[PDB]
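Chemist: Structure in structure tokens, see below.
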Amino acid sequence: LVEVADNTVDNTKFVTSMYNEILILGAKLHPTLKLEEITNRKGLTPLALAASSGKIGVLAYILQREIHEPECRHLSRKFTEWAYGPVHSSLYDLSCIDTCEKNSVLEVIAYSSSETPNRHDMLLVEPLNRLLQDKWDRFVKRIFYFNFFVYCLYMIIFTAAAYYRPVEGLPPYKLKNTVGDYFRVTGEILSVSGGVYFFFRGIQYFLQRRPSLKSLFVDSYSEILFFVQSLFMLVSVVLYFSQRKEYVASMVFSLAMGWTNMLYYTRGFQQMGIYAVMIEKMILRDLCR
Amino acid sequence: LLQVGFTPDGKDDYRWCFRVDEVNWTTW
Amino acid sequence: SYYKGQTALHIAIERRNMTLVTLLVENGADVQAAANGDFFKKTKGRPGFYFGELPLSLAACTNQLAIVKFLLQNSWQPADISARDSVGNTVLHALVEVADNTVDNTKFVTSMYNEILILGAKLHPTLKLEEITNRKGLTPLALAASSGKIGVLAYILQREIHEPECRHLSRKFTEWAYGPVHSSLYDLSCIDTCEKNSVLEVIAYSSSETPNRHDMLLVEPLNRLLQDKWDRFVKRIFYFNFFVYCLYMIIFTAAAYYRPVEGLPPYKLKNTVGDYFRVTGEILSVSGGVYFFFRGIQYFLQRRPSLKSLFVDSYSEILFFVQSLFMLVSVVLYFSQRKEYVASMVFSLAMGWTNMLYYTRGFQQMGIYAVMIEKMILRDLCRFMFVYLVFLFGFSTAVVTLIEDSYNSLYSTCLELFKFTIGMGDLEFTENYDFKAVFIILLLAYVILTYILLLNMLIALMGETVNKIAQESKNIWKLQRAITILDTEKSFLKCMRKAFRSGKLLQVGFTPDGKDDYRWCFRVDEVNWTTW
Amino acid sequence: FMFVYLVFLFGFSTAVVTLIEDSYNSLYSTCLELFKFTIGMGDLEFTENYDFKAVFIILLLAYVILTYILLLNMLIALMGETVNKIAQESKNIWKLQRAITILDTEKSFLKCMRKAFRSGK
Ligand SMILES: C=C(C)[C@]12C[C@@H](C)[C@@]34O[C@](Cc5ccccc5)(O[C@@H]1[C@@H]3C=C(COC(=O)Cc1ccc(O)c(OC)c1)C[C@]1(O)C(=O)C(C)=C[C@@H]41)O2
Ligand SMILES: C=C(C)[C@]12C[C@@H](C)[C@@]34O[C@](Cc5ccccc5)(O[C@@H]1[C@@H]3C=C(COC(=O)Cc1ccc(O)c(OC)c1)C[C@]1(O)C(=O)C(C)=C[C@@H]41)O2
């Protein structure tokens, strides 16, 4: 019933109605068993299937499914606490919406391939929008701002240690006995440590997701760019340990990438996001072809 | 994490919840 | 707190229970008591619905005309139409803010407002309920005008009641209708120069958050009154203001052009006609500076605008204050015996000349250019500079680090790459810098990324802005004219006193108390023959 | 749009020439150099050692951003709207011009109208 849906008002209404009827009848026949917990070969429930395949009608039905019938209450997903007037307090189940299993509605909508048609409008469904806003206001916001602040500091140190690179002799360079030399070597170490961190982050992301080659750039632009910056710094340090003057040619690439990559954090504001999105599409659709 | 209903099997069910509110007065 | 004072009467009223609400009062329940709580208060932080604290206010705001009528005429304890809650908003206030600016809701709220007004007048002809203000000290008319409730404002301004017993209630009086023409008389009792708040003075000084302010001035009496004011005395005062500022700019330019270049400031007044003219010009310039300084300070004290809306709604005032500031600093440094007065003086002068776009607000066709330049500098350019500077600084640190062994200093790299952004660069690739291929790759990437991608991105965004704020030119112009008229009227008290804002001061009806009422009026006419 | 542009040009050029009265020697040459700045044919040399160099740089960078980028593209968008408006309805635009041409040609020569036999019959 989930995949037979075609995302039209008539078909969605019909499929949801008959889904309700079959669910009620099965519950009447077999109250002991619950049919919504059984997964297919891919190991995802009908709720997860509807969320993943873009079936916005079925997902909207299941998420806020309210059954008023007294004998059928455990079936209801959303409970209406009270309604004094225009306000109507409601309680949503959230039983398998966040941190539920290897698959969940949020974790599946977020990690779509961009082929899904309704992913942009899928997050508009009441419980998901409210839950995401609550998460953002609760603890995610300050962690994001701390992440942005630390990367801003890392870019400042990377820029300063790149600006004052010694110009006399061939690499490596003996650690001169001075405060300035100590600061320069500390800055180099901080830069390379950031490089290793970003390298492992990128590798583990690519192992987890394992994106298809065609959709490697449509949906992982920023991850590709952070991996490329880390790669260039890694090659630079390798060539600096290999006693060649050609570490700077890779280092400038790494640094300009590093600075233009703070457009990744413009994703956190409502007004400033589009500039970071335009630059992406305009470089992949138009310019490339 | 509250229990808001009773299962047909007679055992109380405890489930997570997330209270929300909305405004719609055009329907009276 | 949450339920403070809340009783089953409130639920029955909100549940549209005809009898239960009746039974509560029949038993002896008193409605004069009110329920106040965080849920009832008008707070956006938490869910709530403000219908007023008075139970009569609750019943009225809940669309129950029969029940409120019964309560008002209830024998046991009639509800007090004049009751005011802790906030101050009486029933009329509550009806005003409960409006949501929709055809159905506006029609309903206006209709029930009329019914309650007529009923109260019947009960208490002696008292008039529309003159009582809330804690903020503004009437329901002023509340509707301020909060953007265009439906309620349009209702109250042109409220015509044909009923013979209810005539003093009517705001607009129709003198006669020979045909398509229908002479009308509007009250104007509290529309201009009424109190510390008035409909015009409140619409003009909105925060731009109000949705209908541009379309609020379209209401008949206000548009007619503003046009009459503009045609009567405001127009020549505006043109005299523009002429005097044009002369002040000419003198400021001439005395700035012929500044002495020998020695350090101050300069001894040479015995000549030219020197006398130069010192006279300097004095005229500084006097203009003091005038603009005090004008700006008094404006900022009167309005006291919020920091966020300091630039959205006071662009021109900020610019005039900044010009005055630069001249003041220039004169201070000229009295401090430093040659650095000219550096501030040129800023002051270019500001002065480009500020005559303020007076382009007075023409219909020329206004938009002064409006575009504003939005395009505050919305687009400001936030696009963040996007551009990460690019410029990243690529310039990159470039200067590459060839540290035109592009010598970080400043010169910044300048050369800015000219690359705006199409005035030259890709010479002549001098033999180290790592030439990497240098070429960097700057070609930079040109394609900024000159082609980013610059045209900005150009398309600004074109969208221009397209957006060029279609609706009339609305853009009319509000600027309204603010100009209000400020000109307020500048000179005798100007308003002898302007005779109202068309006439006539008595057109008799009050229920039997004493003739004399009120201001402003005759208007209109044409509509499709209705026969 | 020339009214809007000339306040900018004259204010900024009086400003520039007053600053460095101690290419940019005469007010005429300031006007010409800044007009080429408006239409993208200027050069920000910043070479000769004028007094108050930082203020000079700030003035001309402000001028370029304000006129070359903001104002010129404002005008270009406005003219594009004009072209868009009067290019959609080409047939109407043409037919009236043809009508006036026909009327004037007919009126120019009286014998032309006399022997033209305006009416079919
Ligand atoms: C992986 C890819 C596509 C990419 C890596 C480098 C080589 C890149 O050139 C490109 C190809 C290119 C080059 C020049 C013009 C257009 C495209 O585009 C980016 C890439 C293109 C630019 C612009 O990058 C952006 O779009 C900013 C951005 C937008 C949204 C984001 O979420 C984001 O996250 C990091 C970054 C920056 C560079 O990385 C950079 O700083 C320099 C010196 C090279 C640019 O290759
Ligand atoms: C208070 C603000 C915003 C402002 C003051 C000065 C510094 C200003 O640069 C800005 C920032 C700026 C600079 C360069 C390009 C864009 C923006 O914009 C104006 C300000 C921007 C310009 C353009 O001003 C205008 O928009 C004209 C104008 C339009 C509508 C008006 O109602 C108006 O009333 C006075 C003026 C003129 C300057 O004041 C000027 O003449 C010079 C030399 C500096 C310009 O700062």
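All residue numbers given for chain A refer to Swiss-Prot; the residues shown span 291-579 in order.
Header says: electron microscopy, 3.1 Å.
The backbone N, Cα and C atoms fix where each Cβ goes, and this holds for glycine too.
The following feature annotations were taken from Swiss-Prot:
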MUTAGEN   A:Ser502 to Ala  Largely reduces PMA enhancement of capsaicin-evoked currents, but no effect on direct activation by PMA. Loss of activation by capsaicin and loss of vanilloid binding; when associated with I-704
MUTAGEN   A:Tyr511 to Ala  Loss of sensitivity to capsaicin
BINDING   A:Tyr511, A:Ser512, A:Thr550, A:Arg557  resiniferatoxin binding site
MUTAGEN   A:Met547 to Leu  Reduces binding to resiniferatoxin
MUTAGEN   A:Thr550 to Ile  Reduces sensitivity to capsaicin 10-fold; no effect on sensitivity to resiniferatoxin. Reduces binding to resiniferatoxin
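Please situate the listed features within the shown structure.
Modeler: Long-range C-beta contacts of A:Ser502 (mutagenesis position), restricted to its own chain and to partners at least six residues apart, with a cutoff below 8 Å, comprise A:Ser403.
Residues within less than 8 Å, Cβ to Cβ, of A:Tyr511 (mutagenesis position) and separated from it by at least 6 positions along the same chain comprise A:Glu570, A:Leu574.
DSSP classifies A:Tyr511 (mutagenesis position) as helix under the three-state reduction.
Remark: A:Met547 (mutagenesis position) has A:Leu515, A:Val518, A:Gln519, A:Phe522 as non-local neighbours, by Cβ distance under 8 Å and separation of at least 6 in sequence.
Under the three-state DSSP scheme, A:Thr550 (mutagenesis position) falls in the helix class. Annotation for A:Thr550 (mutagenesis position): no spatial neighbours, criterion Cβ-Cβ under 8 Å with sequence separation of six or more.
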Chemist: Taking chain C as the partner, extract the recorded positions from A:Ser502, A:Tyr511, A:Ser512, A:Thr550 whose Cβ is under 8 Å from a partner Cβ; order them by sequence and answer 'none' if none remain.
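Modeler: Going by the Cβ criterion (under 8 Å to chain C), the qualifying recorded positions are A:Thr550.
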Chemist: When DSSP states are folded down to helix, strand and coil, where does A:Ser502 (mutagenesis position) land?
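Modeler: Assignment for A:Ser502 (mutagenesis position) reads coil.
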Chemist: Taking 10 A as the limit, how many CB atoms besides its own sit near the CB of A:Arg557 (resiniferatoxin binding site)?
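Modeler: Around A:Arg557 (resiniferatoxin binding site), other Cβ atoms within 10 Å: 12.
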Chemist: Between any two of A:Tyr511, A:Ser512, A:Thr550, A:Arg557, the residues recorded as binding resiniferatoxin, what is the biggest Cα to Cα distance in Å?
Modeler: 14
Chemist: Could you tally the C-beta atoms, other than its own, that fall within 10 angstroms of the C-beta of A:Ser512 (resiniferatoxin binding site)?
Modeler: 15
Chemist: Around the resiniferatoxin site recorded as A:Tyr511, A:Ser512, A:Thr550, A:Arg557, what other same-chain residues have a C-beta within 8 angstroms of the site's C-beta center?
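Modeler: Along the chain, the qualifying residues are A:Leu515, A:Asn551, A:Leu553, A:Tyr554, A:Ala566, A:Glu570.
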